[PDB]
Amino acid sequence: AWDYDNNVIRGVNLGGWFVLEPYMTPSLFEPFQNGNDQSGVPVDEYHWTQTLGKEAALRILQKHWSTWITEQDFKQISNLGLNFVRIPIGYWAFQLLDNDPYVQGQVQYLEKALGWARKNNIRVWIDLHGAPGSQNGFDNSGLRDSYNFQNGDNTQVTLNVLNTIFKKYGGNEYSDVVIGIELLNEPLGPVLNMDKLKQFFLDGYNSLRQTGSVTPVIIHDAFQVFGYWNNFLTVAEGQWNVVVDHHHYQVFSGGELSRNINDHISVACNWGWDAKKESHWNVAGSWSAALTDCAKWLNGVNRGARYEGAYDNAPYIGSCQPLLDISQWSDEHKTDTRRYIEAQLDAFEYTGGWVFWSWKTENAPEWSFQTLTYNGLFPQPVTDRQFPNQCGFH
Ligand SMILES: O=[N+]([O-])c1ccc(O[C@@H]2O[C@H](CO)[C@@H](O)[C@H](O)[C@H]2O)cc1
Ligand SMILES: OC[C@H]1O[C@H](F)[C@H](O)[C@@H](O)[C@@H]1O
């Protein structure tokens, strides 16, 4: 269903759909606020569902699931010359731990989406975005500020969920649609046991193949250096159809945020040069147009932006408020954004392709393929170049 040797992925994530992210759907979190005090807002889907309780959470999520992405989005994704979607889903869609506050029902909509993908000749990765106990302590794992994925029975539960995913989506029924199953989104390498993570990846790989599935196995790079995974899951060991998913941003530290636009572009180009040297098929499965961390709650509920010196003892670089609405952007920022998007596109198409994060947000333009396209900052068609050949790939 996909030729990873001869095809380039041009895709978007369907983020914020099956795993709530405050910065992507702030309207679901804002009502908990008391005036300007944010201390009472649930920081993640875990706490959101827990505070709401099952009945309300299910009501509110059913409205969200049935409206946030529909078949019209898939048609538009297709119309825009995109050929791919990555679909994040949390473990809780498939299995609840004892005492999990999460509500279920995502599977219904995942399967609707696979059909919509099929109707529109769009291919899919199914991405396990959140693991029990959390693999990274990010709010987008479902559970912020803890990472107990490798503690207790959390790894085993994760593998059990993957086996469920493998059986339902790794087999013949979806062989024309699903061109990858991603074992685990963004395990936070630096705080995990990497030997245990490798064993987990290998267990996932073996289990999938053991079902008779030939679906590509997608492993996130765990924030390791380029080439780190070169010697893992290799053809030499009879391990095949493996893709490395690299994520790329330049906004999550003061140092990165301080780069001028030329330096930002140089970094993006070098992502390409480095990816090219790797020995697995690889795709930039998340990246965006963001040159700031200004989107409300991007760093989490009740956390400010490093860009304006309002988070993690970071110092002021610039004001975020003028950057919140794309209609108020300076000509310089619009130009910087288009250059940055084009440089990243070139870099990522230099290997397996790219998957923008994300298709849509309520009101965070840096993070919305739709919004950037509508404002002429994301090339349309995606091959368009206002700033051709910023990288000089050979
Ligand atoms: O050194 N590393 O391994 C590392 C450093 C910074 C990282 O940045 C994280 O990226 C996530 C995804 O965009 C954000 O949700 C999160 O807020 C941010 O802290 C993630 C990983
Ligand atoms: O932080 C922006 C974006 O970064 C990564 F792509 C995460 O996997 C997403 O969940 C998140 O929304």
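We number chain A the same way Swiss-Prot does; the residues here are 45-438, in that order.
In case you wondered, yes, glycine gets a Cβ from its N, Cα and C as well.
Annotation for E230 (substrate binding site): spatial neighbours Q179, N180, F182, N184, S185, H264, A266, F267, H291, criterion Cβ-Cβ under 8 Å with sequence separation of six or more. When secondary structure is read from DSSP and collapsed to three states, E230 (substrate binding site) falls in the coil class. Annotation comment: Swiss-Prot describes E65, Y67, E230, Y293, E300 as substrate binding site, evidence class experimental evidence.
Classification of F182 (mutagenesis position) by DSSP places it in coil, neither helical nor stranded. The number of other Cβ atoms within 10 Å of the Cβ belonging to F182 (mutagenesis position), over all protein chains shown, comes to 21. Where Swiss-Prot documents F182 to A as a mutagenesis experiment, the accompanying text is: Decreases catalytic activity. Impairs catalytic activity; when associated with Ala-296.
Summarising the annotation, Swiss-Prot assigns active site, proton donor to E230.
Among the mutagenesis results in Swiss-Prot, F267 to A has the note: Decreases catalytic activity. Impairs catalytic activity; when associated with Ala-296 or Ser-330. The residue drawn here is the original one. Under the three-state DSSP scheme, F267 (mutagenesis position) falls in the coil class. Here the Cβ of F267 (mutagenesis position) has 16 other Cβ atoms within 10 Å, regardless of which shown protein chain they belong to.
The Cβ of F296 (mutagenesis position) lies under 8 Å from the Cβ of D337, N343, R350, each of which sits 6+ residues away along the same chain. One mutagenesis experiment catalogued in Swiss-Prot, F296 to W or I, is accompanied by this note: Decreases catalytic activity.
The DSSP secondary structure for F296 (mutagenesis position) is coil. Under the heading of mutagenesis, Swiss-Prot lists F296 to A and annotates it as follows: Impairs catalytic activity; when associated with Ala-182.
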In sequence order, those recorded positions of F182, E230, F296, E300 whose CB lies under 6 Å from ligand 2: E230
Sparsest-packed of the listed binding-site residues (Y67, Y293) - C-beta count within 10 angstroms: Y293
Other CB atoms, at most 10 A from the CB of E300 (substrate binding site): 16
Sequence-ordered recorded positions from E65, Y67, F296, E300 with Cβ under 6 Å of an atom of ligand 1: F296
For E65 (substrate binding site), the number of other Cβ atoms found within 10 Å of its own Cβ: 28
